[PDB]
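Below you'll find the structure I mean.
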Amino acid sequence: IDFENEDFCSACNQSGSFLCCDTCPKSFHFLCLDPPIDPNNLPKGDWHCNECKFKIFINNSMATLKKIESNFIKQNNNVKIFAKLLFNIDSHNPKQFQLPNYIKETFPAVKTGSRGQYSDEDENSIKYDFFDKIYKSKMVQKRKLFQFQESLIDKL
Amino acid sequence: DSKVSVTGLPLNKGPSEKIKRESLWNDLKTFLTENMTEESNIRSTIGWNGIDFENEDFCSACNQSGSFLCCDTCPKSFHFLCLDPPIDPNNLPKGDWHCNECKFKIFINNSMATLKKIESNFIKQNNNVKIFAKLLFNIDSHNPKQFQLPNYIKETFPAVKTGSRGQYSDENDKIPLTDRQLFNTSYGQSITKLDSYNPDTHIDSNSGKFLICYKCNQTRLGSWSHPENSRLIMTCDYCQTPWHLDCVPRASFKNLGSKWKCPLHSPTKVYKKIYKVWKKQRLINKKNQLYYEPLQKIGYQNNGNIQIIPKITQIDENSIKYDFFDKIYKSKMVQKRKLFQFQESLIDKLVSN
Amino acid sequence: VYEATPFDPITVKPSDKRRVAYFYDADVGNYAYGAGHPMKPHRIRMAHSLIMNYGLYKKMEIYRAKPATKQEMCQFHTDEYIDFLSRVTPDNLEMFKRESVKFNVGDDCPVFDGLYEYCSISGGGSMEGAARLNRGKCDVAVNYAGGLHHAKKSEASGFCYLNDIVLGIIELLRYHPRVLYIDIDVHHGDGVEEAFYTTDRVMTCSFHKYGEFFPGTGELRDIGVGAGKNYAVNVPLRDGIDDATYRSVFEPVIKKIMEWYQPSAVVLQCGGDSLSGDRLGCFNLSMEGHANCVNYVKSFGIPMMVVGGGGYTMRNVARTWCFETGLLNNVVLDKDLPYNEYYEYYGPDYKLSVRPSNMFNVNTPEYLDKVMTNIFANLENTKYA
Amino acid sequence: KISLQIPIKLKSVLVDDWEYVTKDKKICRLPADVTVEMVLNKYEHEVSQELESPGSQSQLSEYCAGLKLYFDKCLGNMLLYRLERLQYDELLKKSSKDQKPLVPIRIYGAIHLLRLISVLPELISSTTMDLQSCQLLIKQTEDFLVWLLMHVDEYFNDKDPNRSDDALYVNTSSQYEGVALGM
Amino acid sequence: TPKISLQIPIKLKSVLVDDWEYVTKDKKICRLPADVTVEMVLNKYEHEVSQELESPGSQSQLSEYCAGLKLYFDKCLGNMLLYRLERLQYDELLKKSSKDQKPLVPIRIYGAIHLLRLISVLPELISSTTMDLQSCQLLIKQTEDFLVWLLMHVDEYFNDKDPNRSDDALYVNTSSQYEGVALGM
Amino acid sequence: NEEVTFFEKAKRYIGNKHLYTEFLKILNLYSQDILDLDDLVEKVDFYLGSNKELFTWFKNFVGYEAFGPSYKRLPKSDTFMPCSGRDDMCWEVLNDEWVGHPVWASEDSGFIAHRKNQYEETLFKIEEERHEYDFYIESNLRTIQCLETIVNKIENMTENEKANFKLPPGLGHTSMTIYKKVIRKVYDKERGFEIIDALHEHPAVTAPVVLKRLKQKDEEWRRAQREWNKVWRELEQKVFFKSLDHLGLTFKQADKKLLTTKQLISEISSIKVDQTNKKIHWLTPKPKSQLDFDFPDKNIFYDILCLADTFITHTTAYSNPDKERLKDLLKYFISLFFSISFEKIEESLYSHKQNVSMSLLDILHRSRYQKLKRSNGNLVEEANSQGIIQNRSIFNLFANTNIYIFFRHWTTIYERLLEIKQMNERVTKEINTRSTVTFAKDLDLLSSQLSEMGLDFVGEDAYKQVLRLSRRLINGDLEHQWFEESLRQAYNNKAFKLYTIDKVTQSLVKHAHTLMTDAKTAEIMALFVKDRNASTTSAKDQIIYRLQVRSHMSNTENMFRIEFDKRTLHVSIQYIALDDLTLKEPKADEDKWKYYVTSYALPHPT
Ligand SMILES: [K+]
Ligand SMILES: [K+]
Ligand SMILES: [Zn+2]
Ligand SMILES: [Zn+2]
Ligand SMILES: [Zn+2]
Ligand SMILES: [Zn+2]
Ligand SMILES: [Zn+2]
Ligand SMILES: [Zn+2]
Ligand SMILES: [Zn+2]
């Protein structure tokens, strides 16, 4: 069944010259994707947005989702704290940069609207223990310097 | 007197013909002490003046044995502290004493229409707490009992089981010893304390090699033409690491009470002595123990309740390495700067004079 | 700090001369525990016959202590238990069925006859001897009827019904600053340890067998609590302990104790279940390896007291107590026994010898090194007396 | 059948109690600081201000009163282990001395009420109630249970009675374990 | 899953507002490449503060979070950092890099303004992930201390000294090409 | 930099993983501030305590109440009991707080007891019957004396005072239950109670009859007492010493179970693996050979040969030529190995047997003995140049299992006989001075059963008595029980080792037979003969010897090296790890490396 396409590119929520997916209802500009594709170098065959590719990738199976997320945070085990973020962008949809309302509640001289415009009114441990000991040595030397400065003040 | 004694015969009779056949082969000075023994009363504390049925043989409440105050109607029997109320043993009311079940049955005259009537009336009377009305009517239809946790709290934890008399058992109970009823039937003078013969206690059973002590790294089998050189190897009951009794300074073979736990285990209770208490939970199996491997490595706190991998936190050797070095390094620098500032304070205070 | 040595024979010292006193009540042996029950006061009668057939009555004074009254046993016990003791007899036992369980005198330590009588005799002996030690007309006080160190405060356990060691020691503590209690019984004297567990005027030193062995108490780590920390020494040993091992452990630890703690009065409990061929103990001591301890404690030369104890085979204990009383009057008794009424007990040689077995001594020098090092580490903190 | 959902930490507390009163030979130090009357009163008082409708307040007070009455009529009957009945009995005796009857809501702490709640499923399943009242009572009880699970920080500390003092539990002498157990 | 917040100073928020005002009304677009890349910014950060931390754990966490910001910023640059206007600049530079035989690494061109953009967006990003409480709390603590240092060294690259000079101020005016293809010509 | 190495060192030392898991869990419990610091030090001392440098670096790097498990604390509400006579001091000194008990210090189930073999059980029963009879006798006498004195005092009055006389409760004595117990024992307890209250009421008519009844019962009981005293004494003499050896009833089953081949190689394997597993620690010096035997007295060998000859002449398992071959093999081997001249052996056997009133290889290849007895670069050059051993004094023997087990049996027998021959002087001087008192001689109080059959160690010497008795046992002239009892009473239960002096001799004879029935061991002993007869050798010759003997048995069999020192009469047995040094480890780089580069000369591998 052929569904209806929304005339707004959800990356910018505005109409224009755009193309849509075969399984996803919303359309996007040619330059709204990454990599932004030429309007004439069209993809061969059926093209889907990130969401439908993700859907056909997971086969709607939560076990596969958890498997890929776990082995991904294991691949990024060098940068572990960010891993749970890095895995999600591989499946999200791009949208224009609009800082949330939490930022602009400070100055009333700025106006915004639906147009989106603004108006003015291992060797690892070796290196790390090395850093540790060198900083501690520098700091204890500065502390005995503190004591010598105090004694020099007492030389009045 | 013709009364047999421990000797086997009456006291006024010598050995019989049988006994003195297999136990054979084929002045004084205590006249005194009634002239030398003299009374002594130099003590300091001298002023001190100075259907023909039979009753059950087990308590109907706690299911044990002892002294039973029985009922005449039913074969039930109860202890004296497990009654309603618990009755003092001496001042026992005589006569036909019935239990709560039999008293309730005889009170309703064994007719259930009157039971319906009285139950309905009790419901009508206690309108304030109606949800608990019918409940508070049955509290007088059961003979008292003792509390046993229902099976859905004993079965949530797998390492916890009812003992013989309904007691706690937490896998640290060694076992019952029936082959030690056989040790009562003992197979000769080869003791259960494992003395006088230790070739098979210094030798691994399944492998065939030698059980080595962790502290001295020797299995001192000695030589059994000089048996004064064995050293009594015993294997721990959790990690199976065998020690000499001279290394773990214990001098016994733990055989009865619990399982012996090597000096190579991390504790299951601390007493940090701030004082504070336990850091290790229970093992909540039945597969409700969720494991969570954190995305944070060097700063997680999470408990003392970790699991080591290459709510139970998962952690690897690298994280423990880093947390330990973190601890000792920042502690070192903290105490260093503390003593630095305190000594400079002392200096500036003394030069002020 | 243990080191094996040989065992030279026992030699009496000429300078250490003491006026001894020996307490004996002519009825102590007429109270029968029961048919087969492992305790008999009868061994005191035999011990007495041996002691007096050697002509040892010319060397010491012989007394008869007045039995204790209900208001002096209670210097340790509680009054309900004392009253139970006074009332209970094998006929009214079914009458106190809720009290036989609370006080634990119905089957474990049963009621036989004259129980209160025998207890009164033993307590009187102990307290009277302790009092005669105080007023200064003696140096030793021998009593083989006392020494019931298993009896608790409101219950008996271990065939001990009146803990007369504690009543006597309290009678000693009424005048004496520091009391040291040397317990060379094979069992643990849990009564006299628990009874003085938190005090620094009484120091117990107990050389006992530890294992799955009665009373299951008395580890090396029990050094008292509160103000009585490091003032309770337990030396747990293994089976087969022999004369040279026991001597090389007992001599240094006791010299250290009396070197730092410096007691003013001693109570030595020379029980006789720590001998070879006994009925319940498992040690392998000899008659001279058990009297060496008494000779060593006597060598110090302070107010002393010998008490009885266990002893489940009567012949070895009778001969041991005879020899100990003998060397307590500064004579080494002849090994040939004279004629006594119970001569037919002492087969088959009819001499004063207790013979050790070839039992395997399982106390290795490394274990005793560890134990005595731990004990000296503890004892380091009992100096300022 | 009826089913009640106890938090896992309350199950761990109940099993710890099973350890202490069974083969570790401890009893509860009575009268505990925080009893069943005080606990149920504080719960009914702090939850009372949640909902505005009168049905909620009426059901709250009715459940609390009924639960206190079932505690009275049930503690002595079926909520004491065998080792600790003598204590209860002794208190019972010490009541008859001063002519003030014993009602446990003011003396007995929260753990015996926890035992009551734990066994309440079978008590409910053995009577002849309907299906609605069972479920409403179970829901009220589970709200109470999550209240308690949030408040376990103050009620169920572990203090090792042998070490300092004033723990939730106390040790028993040899006389007590002789007369209570081995009668 | 939680409701976590990141305390950002109002000065950087004002910098964000004036950046949006420069890119929307006068449609002045940032210069590519910048004066200093983001690699240099984060390297200066970790090199100035790694020599002020004692314990190995603190330095491990510092370096881990810095590398994470590098990976995320160069990863998410194309999805959530840029407005509608510079998408044309993005595609033309992407095709240039495509004909330059190698793919683009977005950390090589952009600068601290896009990093502040991503940092200010980050709280909602954390909030939509299943990061547990302690992990995400560490995340936002690291980020907060970083942006505090950013506020401390705002002077070097944020305030446009000599604003009349087009080469010093990274904002350049667009020609009719972008004015047309931005609003749909 | 140095601490990654610390964690690697710890993982190496612990060796296992489960123990390393627990090590890391200790570390993490410390990390989250749960464990104290010195508690961590003490918890790790059980891990890195066998290492000194690692743990001292840990010490320098980390910067480093019921404590008795037997007692509890009761609240201050169980310390409230009446305690009437307890004065102010017995409150301050005694302890009411902490409590102990042998029902929860034993964990509710415990208290094993000793075994106390059956003979001590019968001795205990005898002592109990003795105590019972003695108790009843003394109690009857103790009541009879008081009843007698009150009867003698009550009859001297007139009828009036007799009619008004009555006894207070206790009869004026010090005990109150003795007479009650006695009369209830003898007098039909119901009738006992009525007669005892009759005695308390009116003694003048009831005391004489109870007194005479007690007298007759006393005399009856005393007759029974002596008639049982006989049997008590005889059984006590029967089973006294049998009950005083806790090893002697299980030595005929421990010397046959712990003297097999498996155990015999197992003790030396164990000391070997100890030497290696503890040699991994580098600071200790390198240990030398496994077993050490020392032979200070040489006269026992003739006694062992006499025992062997006695067995072989007695036994029927072998035929006469075989008997002679066994005798001559034993004689010549123990004369050659221990370097005892055969002429001195013959003089010793001359001195021995007169009071009772070719080379070894010639026997190896038995046909020879049959014929005889029917006839009646610069490196290697300079290495072999220096160090030539002249006047050889230290010999070696390379042996398979059979020679080793045979020499083991030999050393076992020698060590036991040397034990008793070291005790002989004192035990003989003691048994010569048995001061038996004639007061026990006349009353039949001493058992002369051991003296009548001559098994008692009369003032003749003891060691020779042991040898003669053991020979009589081997021949079958004396039962085992009486030899055992003679050794119990004679020395003590201290010489239990010689109960199997015939079975160990049979085993040594079986091994001396295997030592020439096999072909491989015969050839190995032939090589041993060829080396022993040599008077000078070199290391290369010793390697030739070792390789030649290893060529005989397979590459899976074990090999033992027996190093005999003639200067001090010592034997050192070495287990051969197949690729270990054929000679003992020296301390010199010179000797070691020149020995190995001279072994390099032979085409055999290193
Ligand atoms: K003390
Ligand atoms: K003791
Ligand atoms: Zn768009
Ligand atoms: Zn799509
Ligand atoms: Zn019951
Ligand atoms: Zn009934
Ligand atoms: Zn060891
Ligand atoms: Zn272990
Ligand atoms: Zn004892």
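Here Swiss-Prot sets the residue numbers for chain C, with the shown residues being 2-386 in order.
Determination method: electron microscopy, 3.3 Å.
Using N, Cα and C of the backbone, Cβ positions are placed for all residues, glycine too.
Below are the features listed in Swiss-Prot for this protein:
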| type | residues | note |
| --- | --- | --- |
| ACT_SITE | C:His151 | active site |
| MUTAGEN | C:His150 to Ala | Impairs histone deacetylase activity and transcription repression |
| MUTAGEN | C:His151 to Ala | Impairs histone deacetylase activity and transcription repression |
| MUTAGEN | C:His188 to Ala | Impairs histone deacetylase activity and transcription repression |
| MUTAGEN | C:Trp322 to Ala | Strongly reduces HDAC activity |
| MUTAGEN | C:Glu325 to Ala | Strongly reduces HDAC activity |
| MUTAGEN | C:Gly327 to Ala | Strongly reduces HDAC activity |
For a quick check of understanding: among the mutagenesis positions C:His150, C:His151, which residue's Cβ has the most other Cβ atoms within 10 Å?
C:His150
Can you name the residues of this chain that are 6 or more positions from C:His188 (mutagenesis position) yet have a C-beta less than 8 Å from its C-beta?
C:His151, C:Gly159, C:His209, C:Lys210, C:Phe214, C:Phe215, C:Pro216, C:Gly272, C:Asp274, C:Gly282, C:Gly311
Whole-number Å distance between the CA of C:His150 (mutagenesis position) and the CA of C:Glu325 (mutagenesis position)?
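On Cα coordinates alone, these residues lie 20 Å apart.
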Indicate the candidate from C:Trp322, C:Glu325, C:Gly327 with the smallest number of other Cβ atoms within 10 Å of its Cβ, considering only these mutagenesis positions.
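Per-residue Cβ counts within 10 Å for the mutagenesis positions C:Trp322, C:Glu325, C:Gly327 bottom out at C:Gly327.
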Of C:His150, C:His151, C:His188, C:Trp322, C:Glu325, C:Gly327, which mutagenesis positions come close to ligand 9, meaning Cβ under 6 Å from one of its atoms?
C:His188
Helix, strand or coil for C:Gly327 (mutagenesis position)? Use DSSP.
helix
Kindly assign C:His150 (mutagenesis position) to one of the three DSSP-derived states: helix, strand or coil.
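Once the DSSP labels are grouped into three classes, C:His150 (mutagenesis position) ends up as coil.
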